[PDB]
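Engineer: The structure that follows is given in the form of structure tokens.
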Amino acid sequence: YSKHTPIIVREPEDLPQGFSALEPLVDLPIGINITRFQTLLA
Amino acid sequence: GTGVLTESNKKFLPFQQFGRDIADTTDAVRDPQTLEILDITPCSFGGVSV
Amino acid sequence: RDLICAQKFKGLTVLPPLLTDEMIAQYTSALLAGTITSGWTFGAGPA
Amino acid sequence: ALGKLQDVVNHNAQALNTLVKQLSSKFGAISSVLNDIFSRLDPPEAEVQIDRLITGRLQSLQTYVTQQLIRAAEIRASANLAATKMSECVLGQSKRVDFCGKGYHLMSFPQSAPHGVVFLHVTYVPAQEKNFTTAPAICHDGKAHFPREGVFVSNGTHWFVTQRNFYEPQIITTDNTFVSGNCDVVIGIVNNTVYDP
Amino acid sequence: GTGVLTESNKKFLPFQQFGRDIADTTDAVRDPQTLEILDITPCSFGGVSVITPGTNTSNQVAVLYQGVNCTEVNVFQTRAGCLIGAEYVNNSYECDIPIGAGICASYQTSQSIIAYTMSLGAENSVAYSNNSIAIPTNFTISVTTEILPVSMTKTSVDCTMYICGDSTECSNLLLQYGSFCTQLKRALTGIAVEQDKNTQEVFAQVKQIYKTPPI
Amino acid sequence: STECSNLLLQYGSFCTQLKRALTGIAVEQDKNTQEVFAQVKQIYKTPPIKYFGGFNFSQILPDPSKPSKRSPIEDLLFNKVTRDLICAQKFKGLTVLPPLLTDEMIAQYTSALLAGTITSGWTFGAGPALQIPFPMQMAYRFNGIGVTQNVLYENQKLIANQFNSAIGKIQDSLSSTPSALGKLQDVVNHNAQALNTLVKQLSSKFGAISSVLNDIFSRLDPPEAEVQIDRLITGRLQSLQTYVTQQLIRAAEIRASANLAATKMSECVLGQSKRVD
Ligand SMILES: *[C@@H]1O[C@H](CO)[C@@H](O)[C@H](O)[C@H]1NC(C)=O
Ligand SMILES: *[C@@H]1O[C@H](CO)[C@@H](O)[C@H](O)[C@H]1NC(C)=O
Ligand SMILES: *[C@@H]1O[C@H](CO)[C@@H](O)[C@H](O)[C@H]1NC(C)=O
Ligand SMILES: *[C@@H]1O[C@H](CO)[C@@H](O)[C@H](O)[C@H]1NC(C)=O
Ligand SMILES: *[C@@H]1O[C@H](CO)[C@@H](O)[C@H](O)[C@H]1NC(C)=O
Ligand SMILES: *[C@@H]1O[C@H](CO)[C@@H](O)[C@H](O)[C@H]1NC(C)=O
Ligand SMILES: *[C@@H]1O[C@H](CO)[C@@H](O)[C@H](O)[C@H]1NC(C)=O
Ligand SMILES: *[C@@H]1O[C@H](CO)[C@@H](O)[C@H](O)[C@H]1NC(C)=O
Ligand SMILES: *[C@@H]1O[C@H](CO)[C@@H](O)[C@H](O)[C@H]1NC(C)=O
């Protein structure tokens, strides 16, 4: 799921107070065993 | 099913194919052919009194 | 579709009453035209 | 204000809203829509798994009919009470307490309302009370005098006869007091003088 | 099963192993180990109710657990159970939210939910005396209002649309069932006729229709 | 049972009408106890000097020499209508909610009604309380049946003697003839029979290998277990629906009875009624 919403400048970094639904984009099949997750930046 | 299939002015999102009503009954559907929004209304019915 | 029409498309219907609001209003006004003009005589015999 | 009229409407609305939400509930089948069991199973299994939904829907409809019958009995009782009040309060003055409003009933006006009636009852509410000294009867010329229709009160120094629901001082004459018995059997009899015209 | 194995004082017979209650519920068993008489009481269960002044003035709510001594879940213990979220004020007012055992609750001033015993009215003492009468001196004729339901909505159902939907085999299989689709319609028709008759006995009590004079 | 818990949720939201109906019945029963007793606004109290013309209510007025501020007649009537059965039914689901108006509040309402009837007479139900002697009160109540007041004002002694004798005969009759408080025991016996029938049907098979859900989930296979447990999950819901329908019918009957009782208390206690019987 994904959704872009205006995050106009506010108090120090924190999750803003506002409802926003998330619509699905892709539904790729998978059959893995995922129990962990590692991020990555440029 | 049965009933009239009219043209609907809804706002079906690209991921929403089917559609239900207040009583969880199929009121709108997406055509398996070229994408079009329809409205499934039941056939003409009523009651007779003599 | 509103709730009134959604229930209609499922079999459930609502029959209209026999006495409309106008007739009930006329009945209520006829009882006031006898209670104010007359007394308790328009319910027993002649007004 | 209109609480007892909205209650029946909300009940009749929830009875219809709950009757249509039970059509999406499977009573032991693999689906809820009718054109789903007759499109994936064979007749030997279709005639078995589709009856489990028909039976449940029939039971739900019977439950709704029973609830409607009970509600109609309650509405019939309320309508009989309303007709009795309309015939005994509007078509005449009734001496029944609380039946035509709290207080002394005098008059009633009916008004219509969505699936209901509204009675406006005119009630006689006494106020501005005052204490007085009472007595069962008085004794004049040796004989007792009991009030015909009223009550004996005393402003301290004089005894008068007034109404039972409104203060109206009147002299004790031989027109509202009858003589019955001598002055040796009533407990609390006072003396005075009965002025005759 | 599940429960709280406690020590009981039941004198079981030397051959009995299990044990039931008045109405079909196991409440005591014999230990398969060294002989001991136990008691199987059900686990800690109860009902939960929420007292709320409405989502229009505040959002503070109170939780009432039914059937508990406040030691099995401010905190108050009433004959209805255990109330958490309110405070038992020693005052007395009219009941607003009925909770039970003559203890209601309200939302008062800091604004919070308070609990209090109901008030049965004022406290007036009539001075009775063997020579005392209260005669009114003035009238206060008033007009009160009462509401009475007279009629209900007239509904009607159908088997071919409610039981079956847009199908044909379902309508054929429904015919094999009993006369469950002609007695319910008859009952609904009777209810409709009764509702149409309840208006003819309340608002229709005079033959002629009178009119008010112009002046 | 967790499988039964999941099957009940899969069976739909059918367990929402029964709870709402029971809540409505409870609200109606709480309202019936208020529209009958709680008819007066202010609470009246009996005067200390208990000399009401010569009559003697030392049996209907609340006695201070007892815990719950009741009267001898009320004390005799309360101690007449009768793991235990209540806790056993509570451990199964049949739990009784406590009423809103307690016994002490009902007793205080009945005492205030008696105080208003004795001190005020028939004026406390139509407005403010009006002090009036009890002899004159009963003398003005005779003028509604034809008998004038000169009969009471001459035979007050005999009237008080007959009243004091009848008050004692009331207690004498209530102490015997067990078929007297039958209509109050009728509803209690009906409720007990209903609660017993609703709990006995849990050991009656609607068609299955047994009545224990654990034995069905264990000593069977899923394709047959899902069919055997349905026959028991459908019978219990029908039994509970039948119980709810019986409770609704009985609540309607008791509502009619309570309306009749309120009409009687408003027409017989709050004043003199000229209706026969
Ligand atoms: C998935 O990962 C978990 C990690 O603990 C493992 O236990 C499990 O066997 C794996 N297989 C699946 C698909 O459950
Ligand atoms: C083929 O199917 C797709 C489904 O979205 C539809 O959009 C398209 O118009 C169809 N084309 C033909 C040849 O029917
Ligand atoms: C009568 O006297 C009593 C006792 O003093 C008092 O409470 C009451 O208010 C008096 N009523 C009037 C209006 O005189
Ligand atoms: C009582 O009434 C008599 C009527 O003659 C009057 O003369 C007297 O002044 C009154 N006294 C009081 C206390 O009202
Ligand atoms: C009334 O008068 C008679 C005769 O004078 C007397 O015996 C009696 O005591 C008097 N009673 C009162 C109420 O003053
Ligand atoms: C089991 O063995 C223990 C050993 O101390 C004994 O106390 C107990 O009574 C025995 N119970 C049975 C079932 O024989
Ligand atoms: C009587 O009571 C009414 C109440 O509205 C008041 O307006 C009027 O002034 C009063 N009159 C007397 C007699 O005191
Ligand atoms: C009058 O009332 C008092 C109240 O204490 C009572 O004792 C007395 O017996 C009554 N009778 C009389 C003397 O008027
Ligand atoms: C009232 O009757 C009761 C009956 O037991 C008696 O004990 C009491 O003394 C009586 N009181 C009076 C004042 O007659």
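Don't overthink the numbers, they just go from 1 along the chain as shown.
Cβ coordinates come from backbone N, Cα and C, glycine included.
Pulled from Swiss-Prot, these are the listed features:
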VARIANT   A:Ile7 to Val (Swiss-Prot position 210)  In strain: Omicron/BA.2.75
VARIANT   A:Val9 to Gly (Swiss-Prot position 213)  In strain: Omicron/BA.2, Omicron/BA.2.12.1, Omicron/BA.2.75, Omicron/BA.4, Omicron/BA.5, Omicron/BQ.1.1
VARIANT   A:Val9 to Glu (Swiss-Prot position 213)  In strain: Omicron/XBB.1.5, Omicron/EG.5.1
VARIANT   A:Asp14 to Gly (Swiss-Prot position 215)  In strain: Beta/B.1.351
VARIANT   A:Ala21 to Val (Swiss-Prot position 222)  In strain: 20A.EU1
MUTAGEN   A:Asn33 to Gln (Swiss-Prot position 234)  Increased resistance to neutralizing antibodies
Engineer: How long is the line from the C-alpha of A:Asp14 (variant position) to the C-alpha of A:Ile7 (variant position), rounded to the nearest angstrom?
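Structural biologist: Just about 11 Å between their Cα atoms.
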Engineer: With a 10 Å radius around each C-beta, find which of these variant positions (A:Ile7, A:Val9) has the fewest other C-beta atoms nearby.
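Structural biologist: Looking at the variant positions A:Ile7, A:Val9, the Cβ with the fewest others within 10 Å is that of A:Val9.
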Engineer: A:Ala21 (variant position): which of the recorded positions A:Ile7, A:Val9, A:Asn33 is the nearest Cα neighbour?
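Structural biologist: Going through A:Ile7, A:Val9, A:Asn33 one by one, the closest to A:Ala21 (variant position) is A:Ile7.
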Engineer: According to DSSP, folded down to helix, strand and coil, what is A:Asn33 (mutagenesis position)?
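Structural biologist: Reduced to three states, the DSSP call for A:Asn33 (mutagenesis position) is coil.
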Engineer: For A:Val9 (variant position) and A:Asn33 (mutagenesis position), determine the Cα separation and express it in whole Å.
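Structural biologist: Spelling it out, the Cα of A:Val9 (variant position) and the Cα of A:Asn33 (mutagenesis position) are 39 Å apart.
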Engineer: Using Cα coordinates, what distance in whole Å links A:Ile7 (variant position) and A:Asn33 (mutagenesis position)?
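Structural biologist: With distance taken Cα to Cα, A:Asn33 (mutagenesis position) is 34 Å from A:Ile7 (variant position).
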Engineer: Starting from the Cβ of A:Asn33 (mutagenesis position), draw a 10 Å sphere and report how many other Cβ atoms land inside it.
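Structural biologist: There are 5 such Cβ atoms around A:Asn33 (mutagenesis position).
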